[PDB]
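Visitor: Below is the structure I would like to discuss, written out as structure tokens.
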Amino acid sequence: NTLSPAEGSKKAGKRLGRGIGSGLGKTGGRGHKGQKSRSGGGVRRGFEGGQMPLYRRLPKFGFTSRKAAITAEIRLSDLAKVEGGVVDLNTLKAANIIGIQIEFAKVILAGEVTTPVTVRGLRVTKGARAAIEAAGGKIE
Amino acid sequence: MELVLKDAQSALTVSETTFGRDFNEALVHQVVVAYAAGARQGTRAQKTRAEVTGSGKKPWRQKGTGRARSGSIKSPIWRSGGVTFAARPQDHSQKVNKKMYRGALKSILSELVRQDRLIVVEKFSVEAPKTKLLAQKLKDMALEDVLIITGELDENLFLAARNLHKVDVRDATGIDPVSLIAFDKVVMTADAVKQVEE
Amino acid sequence: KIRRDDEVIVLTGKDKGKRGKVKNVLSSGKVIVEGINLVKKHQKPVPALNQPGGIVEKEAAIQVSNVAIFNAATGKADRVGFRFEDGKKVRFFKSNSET
RNA sequence: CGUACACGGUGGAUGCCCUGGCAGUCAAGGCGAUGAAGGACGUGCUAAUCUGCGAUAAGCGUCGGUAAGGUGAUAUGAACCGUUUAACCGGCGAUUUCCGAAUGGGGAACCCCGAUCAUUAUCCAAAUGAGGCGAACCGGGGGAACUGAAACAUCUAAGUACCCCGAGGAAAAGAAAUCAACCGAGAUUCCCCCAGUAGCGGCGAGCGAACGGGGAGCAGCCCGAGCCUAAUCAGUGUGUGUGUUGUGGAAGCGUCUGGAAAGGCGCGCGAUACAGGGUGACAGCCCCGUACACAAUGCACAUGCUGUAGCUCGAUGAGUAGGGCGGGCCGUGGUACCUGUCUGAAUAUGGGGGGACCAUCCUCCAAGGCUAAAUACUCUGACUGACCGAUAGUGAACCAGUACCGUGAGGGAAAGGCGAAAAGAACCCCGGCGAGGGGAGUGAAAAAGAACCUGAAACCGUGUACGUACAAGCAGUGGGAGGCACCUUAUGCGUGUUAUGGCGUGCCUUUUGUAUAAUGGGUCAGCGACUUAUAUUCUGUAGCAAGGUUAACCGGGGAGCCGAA
């Protein structure tokens with residue numbers, strides 16, 4: 001009724017998870033305590049991302065290679081068999097999650113189930129010759 | 001299982017529905033307190049397109065500060081600007097997540113399928129024009145004390161319920177944890193339950 | 001509301017029964033009714049309360065909670081005086097419910 | 001004289017309250033040569049301040065609103081005004097001193113005139129402009145250093161701080177001699193993303209795009225001649241809606257406690273009206289007010305209408321493109337942009353561009369111009385706040401930017417609360433006394449009497465308990481003896497202090513070692529020092545599992561990111 005509701009206001013929803021006693025970021029509360037790294041710990045942090053360097057000086061160094069065509073697009077047997085049907089050449093790949101704004105791919109026989117659908121691709125490996133030959137179709 | 005719906009006559013049974021998600025009474029208590037807190041002010045900082053004119057503003061010395069409209073911001077020097085310290089995004093609010101906030105939204109939907117909770121009401125509920133009719137359907141329902149809890153529905157905002165105690169009407173589309181549980185508690189309608197599924 | 005143009009009827013204080021016209025309304029919420037006064041040292045009919053003092057606040061200081069202007073209800077009070085040029089206020093005055 | 005306590009005081013903490021601040025949000029947004037902003041001096045019967053006006057001086061007139069009382073904050077004394085309807089709240093007009101852009105000339109507010117520059121020009125200042133102000137936003141120029149690089153000359157901080165000139169309420173850009181995933185996109189900004197990628201760099205530290213895509217918002221058009229005219233231009237009439245502000249009005253029971261209920265208990269009621277305030281204590285139904293409706297103001301932008309007026313033909317802009325010398329600046333690399341000196345083309349049967357140069361494709365055509373829309377503060381009005389609470393919060397809840405300091409620029413406090421009502425101590429005694437004291441009165445309470453609620457600690461006086469002028473020093477613990485004093489915690493069970501005896505060198509940092517002739521503090525209270533986003537890497541807990549998460553923007557999105565050899 002017109003009485004101070006036993007409780008019906010705002011402190012309700014849900015504690016993120018476990019009893020959040022106070023806001024995060026708390027470690028060594030106000031005042032003095034540890035929470036740090038004794039010794040030369042102060043004016044500046046320790047690491048930097050390099051070294052003296054004894055290791056970074058001149059190990060078995062390499063270099064910055066030139067940009068590649070950016071092939072390597074997983075096109076596995078199955079997931080292309082137990083799905084859709086025939087006609088799976090360059091035009092119907094967007095349907096599947098096989099569509100890089102770049103080019104090329106490869107077939108990786110994750111499964112063996114017969115299909116026997118055909119697939120162009122523009123690439124090929126062992127197993128790409130196997131199958132789609134014993135099943136039918138033509139690779140390019 | 002099967003959630004027994006109720007008719008206007010608060011009949012013992014009607015259709016059935018439910019939500020599947022490990023309900024967490026660890027997912028129904030603060031969140032909206034954070035909503036209650038966070039929803040009320042919070043000086044972010046950089047969030048603003050304020051820019052600098054540089055020198056030559058107006059015939060007078062005007063430091064090229066992160067200005068905007070006619071007053072400076074962002075810069076820790078002027079108010080409403082970004083705090084110059086470390087660990088807190090807005091004002092006195094609870095830092096945190098998009099997932100738990102939602103996880104609480106999912107988990108809450110599941111809270112409904114709990115014995116000591118709400119109950120599903122047939123669609124006809126949305127028809128009730130007068131408020132008094134609701135009070136009755138709440139009495140026979142044996143959940144009149146739920147007025148201390150809250151209320152909800154589907155289709156459109158229920159004008160007949162809006163009046164009722166601590167009633168903040170909401171629709172199955174846009175419902176926030178706060179609604180699903182105006183304090184880890186609530187009540188909905190048949191269609192609402194279906195809409196919320198998405 | 002209360003207007004200095006309305007006649008009031010005390011009901012609680014020792015001036016219970018006296019009738020008179022208001023003399024002025026203060027922001028404090030105290031009203032002075034014409035007739036409700038006190039007897040000064042040199043016998044001067046001036047409104048005020050009671051206790052030894054010096055310079056002082058006039059008016060008997062009456063509370064609106066114990067006065068009786070119009071008050072539709074089963075009470076012992078009777079008639080009360082009241083603008084007219086408004087017209088709309090005349091309709092309310094004519095209604096046994098409003099004024 | 002040591003300690004504890006008691007009564008009173010000091011002091012002002014604390015608790016409660018707060019007519020103030022702090023923060024966020026919505027709305028609204030310019031003022032001035034018909035001389036403003038600001039300042040000075042005046043003005044009310046008495047008025048010193050503040051406020052309002054200004055010599056028709058806290059005011060005059062008109063209309064509307066409002067309403068019977070009123071003569072600002074100050075509730076004084078006297079007096080006066082109002083129903084020939086005032087006070088009070090809103091449009092328009094009149095008046096509107098002097099200085100001040102002032103502008104005749106001079107000048108620390110005083111004395112005599114369009115000053116100075118400039119355009120038109122009947123060259124007469126005759127007709128006009130500029131010359132100032134305004135919180136910070138946009139644009140155009142000039143342009144550091146401390147600092148980082150743990151040194152420093154590139155680089156970095158900076159194109160920042162600071163200097164100059166100018167606009168608007170908003171500014172800049174802009175219809176492509178573009179982009180360059182193409183049988184394609186296709187004006188320009190801005191947001192997200194693409195990217196921390198390409199690129200730059202003692203390639204050291206660091207620095208750092210764009211195309212595209214997803215969105216917001218969309219509009220395209222002007223210069224020689226021929227011809228002719230519904231674009232434009234001038235003028236007229238003149239809103240809706242919306243936004244802001246203001247406005248209309250009735251109603252209170254029973255029992256108990258109390259000085260009084262807005263209490264407790266019982267019963268009942270309203271709600272397109274589950275804001276707030278007031279009223280002798282926690283009143284949604286006692287009063288205002290809130291729904292409702294009305295009125296005023298701003299909006300005034302627009303639309304309609306009168307007279308104006310299409311369209312056609314050809315070309316299309318050189319000290320430029322470009323080259324050389326010397327610099328600035330940029331992410332700009334032989335591949336950014338701009339300045340200065342010198343040199344210097346061709347023309348669409350031409351030329352430029354697609355991130356190196358020169359001959360062969362695709363795209364587009366500079367060296368002329370304009371162009372709506374997409375946001376951004378907080379002076380001002382209103383609202384809100386798990387914000388602070390008067391050594392807190394704005395420096396300012398109290399005369400505050402006042403008192404006060406400095407030649408000046410400039411600097412800069414502290415001070416909140418009587419009581420329901422003042423109802424604020426009548427009368428009497430005392431005294432040098434409107435001081436004060438006693439007595440007495442009011443009230444629930446003055447153990448509220450006026451820097452007056454509550455009122456602590458340090459501390460003062462007195463007094464109480466107990467010591468105490470042979471006594472040795474941490475000033476205790478345990479044991480046993482002495483007593484004195486008190487039996488609101490009856491039980492051979494305790495307190496206050498204490499005589500005597502056995503032991504006992506405050507407390508904190510630095511240092512190998514400090515009680516230490518090592519440093520710091522006279523005492524007290526209050527004050528007084530690890531925090532933000534992002535990214536990376538672990539850990540504990542929890543959900544679901546090769547899938548998983550979205551970002552801008554829409555409850556959808558999957559761009560994109562990481563993982564999958």
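Structure determined by electron microscopy, 15.0 Å.
Just so it is clear, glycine is given a Cβ too, placed from its N, Cα and C backbone atoms.
Listed in Swiss-Prot is the mutagenesis experiment B:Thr131 to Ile, annotated as follows: Does not regulate the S10 operon; assembles into ribosomes in vivo. As a published mutagenesis entry, B:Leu134 to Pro appears in Swiss-Prot alongside the note: Does not regulate the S10 operon in vivo. Quoting Swiss-Prot on the mutagenesis of B:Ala160 to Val: Does not regulate the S10 operon; assembles into ribosomes in vivo. According to Swiss-Prot, the mutagenesis experiment B:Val167 to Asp carries this note: Does not regulate the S10 operon in vivo. In Swiss-Prot, a natural variant is listed as B:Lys63 to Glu, annotated with the note In strain: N282; confers erythromycin resistance. Ribosomes bind erythromycin poorly and have reduced peptidyltransferase activity. 50S subunits assemble normally, even in the presence of drug, but assembly is cold-sensitive at 20 degrees Celsius.
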Visitor: Around the Cβ of B:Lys63 (variant position), how many other Cβ atoms lie within 10 Å? Please give the count over every shown protein chain.
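Guide: The answer is 12 other Cβ atoms.
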Visitor: Neighbour count, 10 Å Cβ-Cβ cut-off, for B:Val167 (mutagenesis position): what number do you get?
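Guide: There are 18 such Cβ atoms around B:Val167 (mutagenesis position).
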Visitor: Cα within 10 Å of B:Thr131 (mutagenesis position) is the criterion; apply it to the recorded positions B:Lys63, B:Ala160, B:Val167 and give the hits in sequence order.
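Guide: Near B:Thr131 (mutagenesis position), where near means Cα within 10 Å, the recorded positions are B:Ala160.
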Visitor: Using all protein chains in view, find how many other C-beta atoms are within 10 Å of the C-beta of B:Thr131 (mutagenesis position).
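Guide: Counting Cβ neighbours of B:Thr131 (mutagenesis position) within 10 Å gives 15.
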Visitor: Return the member of B:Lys63, B:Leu134, B:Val167 nearest to B:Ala160 (mutagenesis position) in space, with distance defined Cα to Cα and candidates limited to these recorded positions.
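Guide: That would be B:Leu134, nearest by Cα distance.
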Visitor: Hey, how far is B:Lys63 (variant position) from B:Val167 (mutagenesis position), Cα to Cα, in Å?
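Guide: On Cα coordinates alone, these residues lie 51 Å apart.
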